[PDB]
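Undergrad: Have a look at this one.
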Amino acid sequence: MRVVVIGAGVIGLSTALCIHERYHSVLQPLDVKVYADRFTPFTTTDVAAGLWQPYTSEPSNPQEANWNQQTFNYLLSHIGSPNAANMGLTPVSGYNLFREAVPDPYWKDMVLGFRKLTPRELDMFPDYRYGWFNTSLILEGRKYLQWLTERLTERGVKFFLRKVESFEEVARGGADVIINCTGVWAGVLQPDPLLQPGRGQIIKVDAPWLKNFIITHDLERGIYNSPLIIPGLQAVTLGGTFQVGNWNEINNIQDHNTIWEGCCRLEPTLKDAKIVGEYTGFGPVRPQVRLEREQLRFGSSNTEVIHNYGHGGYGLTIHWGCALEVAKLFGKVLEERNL
Amino acid sequence: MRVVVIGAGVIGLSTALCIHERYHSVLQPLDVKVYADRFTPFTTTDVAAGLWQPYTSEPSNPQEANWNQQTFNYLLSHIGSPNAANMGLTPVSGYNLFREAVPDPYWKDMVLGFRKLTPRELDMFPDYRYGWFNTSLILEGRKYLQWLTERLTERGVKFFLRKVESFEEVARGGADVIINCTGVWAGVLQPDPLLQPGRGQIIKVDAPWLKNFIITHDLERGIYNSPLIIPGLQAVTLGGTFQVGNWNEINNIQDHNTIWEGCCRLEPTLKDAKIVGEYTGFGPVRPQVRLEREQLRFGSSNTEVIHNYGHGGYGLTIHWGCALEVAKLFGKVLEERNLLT
Ligand SMILES: Cc1cc2nc3c(=O)[nH]c(=O)nc-3n(C[C@H](O)[C@H](O)[C@H](O)COP(=O)(O)OP(=O)(O)OC[C@H]3O[C@@H](n4cnc5c(N)ncnc54)[C@H](O)[C@@H]3O)c2cc1C
Ligand SMILES: Cc1cc2nc3c(=O)[nH]c(=O)nc-3n(C[C@H](O)[C@H](O)[C@H](O)COP(=O)(O)OP(=O)(O)OC[C@H]3O[C@@H](n4cnc5c(N)ncnc54)[C@H](O)[C@@H]3O)c2cc1C
Ligand SMILES: C[C@@H](N)c1ccccc1
Ligand SMILES: C[C@@H](N)c1ccccc1
């Protein structure tokens, strides 16, 4: 059984590990390989702000809420581990800030200690009038990918830096099963008109005094088009743009200004923060995650493709639930093949 | 007046600033000077872990609870200001951990968002069965002293390197009022057997992933004789000793191991932390803070002394309240000389 995972961001690597950890002991032979044309530090995953938090509105698929919860439970369960920080993980507490009252989010009980903010709390943030406080987890994309690749490599999973031109070519080269974890670029391999780039630009800063996340929301402008500040393990991420349908991979000047001015207003101690980097990435925006089996029919038998893409601005937040479900679907494939 | 402040730790410098702020515009000659034999980074204050948090038990002097509250509200008022971090100040959230149920602290409404830990949170800290969460503030001693000295200097308060041997010699040099902010060494200038050293040793480490304070408690071993982890602005403080009556100023290996091993068991990701420094300091432990006026006579004139020392393991936590109180007592000195505010 030859499995080729296409993609080496959070989705592909986590899925590869989940599959290997699940079946390595019971299925012989099992060959899992990862193909991708970008590894860390060059994926979208690497640019992510690094916070566990789903969107503020519930998902269309109720499956997705459970996948987020399963991911939170997975990550939280590492917290007393000696390797938590080496995985990119640490607990962080923080603020979600609004101009008016809004309903509690669906994930209020998944996180730790959720509550509304008190009036004394809000005076820290004069431009806002209502909010939440909770504890969540930082999962730093870059570190987590480094961790996942060490885990995979240790287990004998081989990596190939390879641009895939078609599923057909990978099937013809010997894959029995393909896991399609190509993120925003999935449409190249099979058109998908629901998949769009969520263009996000960030400024990375050394401001190690900042210990709490602070996410503001502008109801008139859509999620993450409002100042956000997320402390990472070694730097702070400043954000505030998330524009659907913009394919420009170059940083631009108005977005730099939106982020810097917005964030320096939220947190004016940033006047002394040294700029580390400025970066643009494309979230794989889609009305819902595509996670499903498809049969392909080239040559002299079928190759199964299992899609796992379209996680938008919440790929780190949802990844593990998605990985588990793919491994389950892969199990259904093995059963259909009398393995 | 001519005012001499003795001490350049958090207590001396904050008190100097509060007097000067309050009285510069009503007294024409106001001459405030700081004398000290140690300046940042060489004071106790510089070794302090950083955290606003009083002892878990109520103080013998209830005024101390007002002084702590006044300090929190003061510092909190600076959050959202451009210079908070330059003052050494930033918010921080964290955990207080116990091996059995305990009463809520008297300061539970002073901090932000106080509550009990839920079972999933306690699952992060397996050796413990009960605790608190809250948000408070870091006020890093080193950074705050630097800020206060710039602020004082800007207002024309002058600093002198001086080992003061007696109040008499300062009074004879012409001071109308002496503010005694000499921390654990106050007994040198006037015996005070209630004042004792609280020897605290710490390990400073580079572990910038740690965002929360974590303080454990051992009800049988006295406060801060149990592992504690306090993320600072640039590094992390590991502690776990606070031994009263010990004057030994050198680091020792047994305390090093107690702190490292205890804190590595609390927070096992510390295995990768780089050690950046190890330090010992002496909290000025007293059953209560001494904050009072005394009149001393040398020859024909009285000299006014206002003591402000004995703040134990909570000087950063309490300082601004005490500074305001010294300013109030200075007001009374003035008012006794027919001087008007
Ligand atoms: C600025 C920003 C901040 C974010 N912050 C957060 C956050 O705090 N929390 C959170 O949960 N989410 C966040 N997200 C969203 C998150 O980054 C994404 O959902 C996630 O990284 C998507 O992962 P992925 O593995 O699908 O895609 P990617 O990380 O983009 O990986 C795609 C992989 O597919 C490979 N590939 C694609 N096509 C081919 C091909 N034809 N041949 C070979 N290889 C191919 C690529 O080389 C790469 O290895 C953020 C997104 C952005 C833009
Ligand atoms: C390990 C440790 C951790 C701590 N962590 C915290 C914490 O997180 N939060 C908190 O609130 N508190 C903490 N504390 C307590 C805090 O450090 C002290 O309460 C506080 O620093 C006392 O300040 P002070 O200005 O009175 O004394 P110091 O900072 O010792 O300053 C005394 C000044 O008096 C001068 N002086 C003394 N005698 C003379 C003389 N004869 N002539 C001239 N100058 C003289 C010294 O040179 C110095 O300038 C901690 C203490 C220790 C030991
Ligand atoms: C905080 C995070 N979920 C985020 C930030 C910016 C763009 C997309 C997603
Ligand atoms: C946490 C702090 N207030 C402290 C720690 C250790 C000794 C004295 C004081």
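According to its header, this structure was worked out by X-ray crystallography, 1.9 Å.
Cβ atoms here come from the backbone N, Cα and C positions, even for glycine.
Swiss-Prot lists these features:
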MUTAGEN   A:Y55 to F  No effect
MUTAGEN   A:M110 to L  No effect
MUTAGEN   A:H217 to L  No effect
MUTAGEN   A:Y224 to G  Decreases activity on D-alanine, D-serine, D-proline, and D-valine
MUTAGEN   A:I230 to A, C or F  Alters substrate specificity; when associated with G-283
MUTAGEN   A:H307 to L  Reduces activity
Undergrad: Of A:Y55, A:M110, A:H217, A:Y224, A:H307, listed as mutagenesis positions, which ones have a Cβ less than 6 Å away from ligand 3?
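TA: Cβ < 6 Å from ligand 3, in sequence order: A:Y224.
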Undergrad: Between A:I230 (mutagenesis position) and A:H307 (mutagenesis position), find the distance joining the two CA atoms and give it rounded to the nearest Å.
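TA: The separation of the Cα atoms works out to 30 Å.
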Undergrad: Using a 10 Å radius around each Cβ and all protein chains in view, which of these mutagenesis positions has the most neighbours: A:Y55, A:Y224?
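TA: Going through A:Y55, A:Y224 one by one, the largest Cβ count within 10 Å is at A:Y224.
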Undergrad: Select one residue from A:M110, A:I230: among these mutagenesis positions, choose the one with the most other Cβ atoms within 10 Å of its Cβ.
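TA: For the mutagenesis positions A:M110, A:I230, the Cβ with the most other Cβ atoms within 10 Å is A:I230.
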Undergrad: Cα-Cα separation of A:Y224 (mutagenesis position) and A:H217 (mutagenesis position), in Å?
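TA: A Cα-Cα distance of 7 Å.
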Undergrad: What number of additional C-beta atoms lies within 10 angstroms of the C-beta atom of A:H217 (mutagenesis position)?
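TA: Excluding its own Cβ, the number within 10 Å is 23.
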Undergrad: Between C-alpha atoms, which of these mutagenesis positions comes nearest to A:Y55 (mutagenesis position): A:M110, A:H217, A:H307?
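TA: Checked the mutagenesis positions A:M110, A:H217, A:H307; minimum Cα distance to A:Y55 (mutagenesis position) goes to A:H217.
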Undergrad: Which residues in the same chain, at least 6 apart in sequence, have a Cβ under 8 Å from the Cβ of A:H307 (mutagenesis position)?
TA: A:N180, A:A186, A:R290, A:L291, A:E292, A:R293, A:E294
